[PDB]
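Report on the structure given below.
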Amino acid sequence: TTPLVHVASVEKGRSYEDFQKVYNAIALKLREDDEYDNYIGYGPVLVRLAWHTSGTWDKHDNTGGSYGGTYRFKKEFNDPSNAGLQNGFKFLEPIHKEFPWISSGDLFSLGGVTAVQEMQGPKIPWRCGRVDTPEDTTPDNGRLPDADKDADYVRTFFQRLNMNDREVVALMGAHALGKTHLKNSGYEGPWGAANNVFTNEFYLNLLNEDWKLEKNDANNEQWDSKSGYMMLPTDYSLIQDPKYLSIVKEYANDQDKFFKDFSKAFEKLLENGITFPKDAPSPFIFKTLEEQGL
Ligand code: FMI
């Protein structure tokens, strides 16, 4: 029961170029399969997958986390909290088939990094070395957070992932991406207009839209705006809590600051629970397809 240490182990003989190739394959497929989810593309769901496979981590005993790539196991991919992520896993299947040497955890997390960057978001340094662990290491369902709670719930919950107020608010900015799907989560609607472009729109919408507390077709409350956007109760709590509100305003007024803080928090999220040897490779910063002229 003693907390196990997960030491990053580089896939045998692999280096930056090998991973840039995987990044490129993911990026090229994101471009090709553009029709998904009414042309939103697979970017958002890949970011959600990267987060859900990392968000099971418990700092108290180092269980869960991105290291083991346990989402490949039935108990975890059937977690009600992960409904809809099967689309992201299916997307990555041909990628893993072409590059069988990459670990599942490295693939799931790299998928998120690739999606953020290809969607014009900040560069996210990424480290390789996650190693697949047995099915009995799969964390039980119920470790991911709920969306119907308040600011106090959010603050306490994220302490388990060792995230502070600024880190939590920055991470939530990813909701500028994609949308909620009634069938998956009991919530329906996008948070903004630019569904597959990474910007600080989430914060701007929270502060500038006129929100009304309504019930959706699943009988759950959510905040709606005449513009056709929505906010989860947890999203809205970010402007109800005075400490979160200050940070929301900061990001709504400084795109660069949001990008920098999100990058750090997202990398931290994807690396929680992993011990990187002193002589491990430095974090990789992948070039986008655009930067490579591809
Ligand atoms: C850093 C990234 C991130 C964080 C930290 C983070 C944190 C949290 N999220 Fe969010 N998320 C991300 C990224 C991130 N999310 C993205 C990109 C999406 C869109 C997915 C898609 O469009 O398919 C979604 C979609 C989504 C949905 C709709 C799912 C669906 O119906 O398909 C819900 C209900 C929630 C709830 C919650 C919380 C409040 C409960 C878990 C929460 O704590 N999310």
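Chain A is numbered as in Swiss-Prot; the shown residues are, in order, 68-361.
Determined by X-ray crystallography, 1.5 Å, according to the entry header.
Backbone N, Cα and C define each Cβ position, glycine as well.
Residues or ranges marked as active site, proton acceptor by Swiss-Prot: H119. The note that Swiss-Prot attaches to the natural variant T120 to I is: In allele 2. Here the residue is the original one, while Swiss-Prot reports the natural variant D219 to G with the comment In allele 2. Per Swiss-Prot, the feature heme b binding site maps to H242; the stated evidence is experimental evidence. One mutagenesis experiment named in Swiss-Prot is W258 to F, and its note says Substantially diminished activity. As annotated by Swiss-Prot, active site, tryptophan radical intermediate applies to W258, with the evidence given as experimental evidence.
Features per Swiss-Prot, on structure.
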residue: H119; record: active site, proton acceptor; Cβ contacts under 8 Å, 6 or more apart: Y138, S148, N149, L152, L211
residue: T120; record: variant position; Cβ contacts under 8 Å, 6 or more apart: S133, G136, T137, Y138, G172, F175, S176
residue: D219; record: variant position; Cβ contacts under 8 Å, 6 or more apart: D308
residue: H242; record: heme b binding site; Cβ contacts under 8 Å, 6 or more apart: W258, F269, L299, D302
Three-state secondary structure, which DSSP defines for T120 (variant position): helix
